[PDB]
Amino acid sequence: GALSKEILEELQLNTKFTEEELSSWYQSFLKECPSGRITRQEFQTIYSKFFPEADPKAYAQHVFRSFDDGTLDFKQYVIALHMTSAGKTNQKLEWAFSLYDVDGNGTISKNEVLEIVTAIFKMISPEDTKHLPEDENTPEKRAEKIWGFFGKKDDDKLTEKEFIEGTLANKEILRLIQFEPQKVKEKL
Ligand SMILES: [Ca+2]
């Protein structure tokens, strides 16, 4: 049951579990996935199961990739769940950058923002989308607003430094880049 203190370090005060509790979870985990590794397909299924009202395939895929297809270990699988469903968005900005930097080349492009914003948009039920502000109710509008808030040109590249600054300072950027299905819904 090693990676548990590793899980808590990389999670810190963000963890919603203790080492003894993570081990129990870990124990159940191994019963279901003996190898302790979970594939992208299996990960996607978790979200498809628990987000019946939406279409979480792309979202789950992007989340899985943020940890580098292939497989995730228990530590990543636990952290991945925390990133999407627990804690404060503010303690996840470094990870959020990893999420938005789709190809992982170190910077975020305009298209990459559209990719993630679209994936996140599909996590919203059709029902709740009518509550979205007019200038923020379609993937294109939201991604473009985000790009505008960072004052970028179509071919500009957004750095981690700037990403973190703006998501911290400009609360409208935070609202727009928001990736937690429940938080997006609640703010609406
Ligand atoms: Ca990139």
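Numbering, chain A: per Swiss-Prot, residues 7-74, 78-197 in sequence.
Per the header of the entry, the method used was X-ray crystallography, 1.9 Å.
Cβ coordinates come from backbone N, Cα and C, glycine included.
Here is what Swiss-Prot records for this protein:
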type	residues	note
DOMAIN	24-59	domain 'EF-hand 1'
MUTAGEN	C39 to D	Reduces binding affinity for calcium at both EF-hand 2 and EF-hand 3 domains. Abolishes interaction with GRK1
MUTAGEN	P40 to A	Reduces calcium binding affinity
DOMAIN	97-132	domain 'EF-hand 3'
BINDING	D110, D112, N114, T116, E121	Ca(2+) 2 binding site
DOMAIN	147-182	domain 'EF-hand 4'
MUTAGEN	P190 to G	Reduces interaction with GRK1
MUTAGEN	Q191 to A	Reduces inhibition of GRK1 activity
MUTAGEN	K192 to A	Reduces interaction with GRK1. Reduces inhibition of GRK1 activity
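When Cα-Cα distances from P190 (mutagenesis position) are compared across the binding-site residues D110, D112, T116, the shortest belongs to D110. The two recorded residues, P40 (mutagenesis position) and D112 (Ca(2+) 2 binding site), show a Cα separation of 30 Å. The model of this deposited entry stops at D74 and resumes at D78, leaving 3 residues out; those two Cα positions are 8 Å apart. Taking each Cβ in turn and tallying the other Cβ atoms within 10 Å, the top scorer among the mutagenesis positions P40, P190 is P190. Within 8 A of the CB centroid of the Ca(2+) 2 site residues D110, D112, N114, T116, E121, the other residues of that chain are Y109, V111, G113, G115, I117, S118, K166.
Distance from the CA of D112 (Ca(2+) 2 binding site) to the CA of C39 (mutagenesis position) is 28 Å. Checked against ligand 1, the mutagenesis positions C39, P40, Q191 give no residue with a Cβ less than 6 Å away from one of its atoms. In terms of C-alpha distance, the listed binding-site residues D112, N114, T116, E121 place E121 closest to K192 (mutagenesis position). Taking Cβ-Cβ distances under 8 Å and a sequence separation of 6 or more, the neighbours of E121 (Ca(2+) 2 binding site) in its chain are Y109, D110, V111, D112.
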